[PDB]
Amino acid sequence: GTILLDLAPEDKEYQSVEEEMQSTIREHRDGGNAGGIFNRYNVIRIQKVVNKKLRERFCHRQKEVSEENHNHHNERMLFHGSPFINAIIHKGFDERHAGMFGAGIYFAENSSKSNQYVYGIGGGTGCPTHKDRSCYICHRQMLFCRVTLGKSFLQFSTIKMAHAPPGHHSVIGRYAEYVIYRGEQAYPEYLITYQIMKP
Ligand SMILES: O=C(c1ccc(F)cc1)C1CCN(CC(=O)N(Cc2nc3c(c(=O)[nH]2)COCC3)Cc2cccs2)CC1
Ligand SMILES: [Zn+2]
């Protein structure tokens, strides 16, 4: 099954991920409505996710994508946030649960943007305990994942697509939203447990 590797705060790895999480905070059109109001996370712990089977599907899909894209993975580390993280680290991303660019699995370069989703679309009703979307008490989680974009399609309006266009493997949707339509194309590498910190 899935085991979690407990990175150390003094790990050059750990540090690299918190810096990506910390440096990609930004302001959002909703004025902090969904994700709450903060300038910085209090990173409780960072964990590397290890799953035999998920690595295998990810590796296998990696080859097909490659053959169809001048033999390049075109992989990327992107943040994903969801109320579904527990199932994702245990069974991987599932497009059968899959928006502005169709029935896909969404990622983004800004940790803050994924933060909006940890309690659901538009932040839902905030933490279960304090019903607070800006809650500074409750621990949140997100994922820094390896994503196989393959040959990306670029959409510029909103479109309801089920799969990437032929010859493509992902959709970059315009801030850009990274969308794949196959779970295998993302592995959930880093489980991040954190708090938003009152400014
Ligand atoms: O893989 C999935 C899964 C796996 C296992 C399981 F048990 C249940 C689902 C699903 C597949 C559909 N996914 C769509 C999705 O990612 N949603 C949230 C979301 N949207 C965006 C970003 C982000 O970080 N998270 C970042 O960019 C902006 C869009 C949109 C959302 C829909 C519902 C809640 S958030 C959400 C996860
Ligand atoms: Zn709370």
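Quick note: numbers on chain A are straight from Swiss-Prot, i.e. 1105-1202, 1206-1281, 1289-1313, in order.
Cβ coordinates are placed from backbone N, Cα and C, and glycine is handled just like the others.
In Swiss-Prot this protein carries:
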- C1234, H1237, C1242, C1245: Zn(2+) binding site (BINDING)
- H1184 to A: Loss of activity; when associated with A-1291 (MUTAGEN)
- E1291 to A: Loss of activity; when associated with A-1184 (MUTAGEN)
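Everything Swiss-Prot records as a feature, shown here on the structure.
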residue : record               : Cβ within 10 Å
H1184   : mutagenesis position : 23
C1234   : Zn(2+) binding site  : 20
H1237   : Zn(2+) binding site  : 12
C1242   : Zn(2+) binding site  : 19
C1245   : Zn(2+) binding site  : 15
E1291   : mutagenesis position : 19
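The CA atom of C1245 (Zn(2+) binding site) is located 27 Å away from the CA atom of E1291 (mutagenesis position). Across the 7-residue gap left unmodelled in the deposited entry, the distance from the Cα of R1281 to the Cα of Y1289 comes to 6 Å.
The Zn(2+) site is set by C1234, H1237, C1242, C1245; from the centre of their CB atoms, other residues of the chain with a CB within 8 Å are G1233, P1235, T1236, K1238, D1239, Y1243, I1244. Across the unmodelled stretch of 3 residues from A1202 to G1206, the Cα-to-Cα distance comes to 8 Å. Filtering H1184, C1234, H1237, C1242, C1245, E1291 by Cβ distance to ligand 1 (under 6 A) retains the following recorded positions: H1184, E1291. Checking the recorded positions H1184, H1237, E1291 against ligand 2, the ones with a C-beta less than 6 Å from an atom of that molecule are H1237. Counting only the Cα atoms, the space from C1234 (Zn(2+) binding site) to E1291 (mutagenesis position) is about 25 angstrom. A gap of 23 Å separates the Cα atoms of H1237 (Zn(2+) binding site) and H1184 (mutagenesis position). In this structure, the C-alpha atom of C1242 (Zn(2+) binding site) lies 20 angstrom from that of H1184 (mutagenesis position). In this structure, the CA atom of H1184 (mutagenesis position) is 11 Å away from the CA atom of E1291 (mutagenesis position).
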